[PDB]
Amino acid sequence: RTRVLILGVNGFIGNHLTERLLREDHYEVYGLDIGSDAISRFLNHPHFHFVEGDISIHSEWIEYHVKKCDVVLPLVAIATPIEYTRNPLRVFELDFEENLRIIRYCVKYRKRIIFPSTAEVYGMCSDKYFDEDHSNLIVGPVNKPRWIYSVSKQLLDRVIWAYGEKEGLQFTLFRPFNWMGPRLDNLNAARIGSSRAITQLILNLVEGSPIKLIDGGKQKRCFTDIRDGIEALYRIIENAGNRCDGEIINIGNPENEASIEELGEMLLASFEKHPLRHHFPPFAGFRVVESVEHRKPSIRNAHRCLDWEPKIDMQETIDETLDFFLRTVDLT
């Protein structure tokens, strides 16, 4: 069976991907992280192996597992917006430098790497549909620190593309668009995966704080149920016909589009009608605050390379992600 190394497995994508692979009979999962609370249900599984580790501290221990495995998925990164500008140097040392080491182990040992790039790479691209192969990337002046996350991830994509071109590194890059469902990552966890926007709004509802709408909350985003999203990540791992080699694939549901304001409304509506509503404080309302306007993905590469098409409707994802969250909260 194919050995899949998940770096930063203790989280949203790690949980769902693991469930998926183990469901199959030809995969061996090595989940590396500093903790396992989020994937404890798998610790006893015969084909799951927890590996104590940290990509910032361990050098050798990780290089070892890269050589021991077949496919590598680096999920450790700081993707929370505040942090970009808050502690830029850390975001750069972890997201860029540490991940580069791992990218390099993959080329050294000729392993396949499935790397999570970001939709932020497109920046303020004017295309209505962000295309992995044709869209230009637009960012602000350097005096706008907000873009350091975007440009860093973008440089990594280029470095990977360079290794694939000059050193035969086998790879596939994927760009997730607001993945959501049960088991969302903690808002401050350095594991990429769950949509931060919906995690934040649900927290607002759960804690009784207002839903901040920046400049009206008119910016639009696309939401993807994790059942759809993880199904695509799964096929990238399958790599039928090797169609994913050297590819950059957007993974999101372009039909689930909503402004932050509408998202807040749908969430609130589903919240009010929920059985456990009474255990949460009263809604604090929407606060308009004023200190990227659209992010719709082209999914032609996913159709082509994966024969994938998102099947879950917006409401369904909304209701299920909120439901699971509310029933998981520790009221004491």
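We're sticking with Swiss-Prot numbering for chain A, so the shown stretch reads 315-605, 616-656, in order.
Per the header: X-ray crystallography, 2.5 Å.
In case you wondered, yes, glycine gets a Cβ from its N, Cα and C as well.
Record features, source Swiss-Prot:
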BINDING   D347, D368, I369  NAD(+) binding site
MUTAGEN   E434 to A  100-fold lower specific activity
MUTAGEN   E434 to Q  No activity
ACT_SITE  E434  active site, proton acceptor
MUTAGEN   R619 to M  400-fold lower activity
MUTAGEN   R619 to E or Y  No activity
ACT_SITE  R619  active site, proton donor
Euclidean distance between Cα atoms of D347 (NAD(+) binding site) and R619 (mutagenesis position), Å: 31
Max pairwise CA distance, angstrom, over record-listed NAD(+) binders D347, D368, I369: 9
Chain-internal residues, separated by at least six, CB under 8 A from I369 (NAD(+) binding site): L321, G322, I376, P388, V390, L408, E412, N413, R415, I416
For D347 (NAD(+) binding site), the three-state class that DSSP assigns: strand
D368 (NAD(+) binding site) CB neighbourhood, other CB atoms within 10 A: 15
Pairwise Cα distance for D368 (NAD(+) binding site)/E434 (mutagenesis position) [Å, integer]: 25
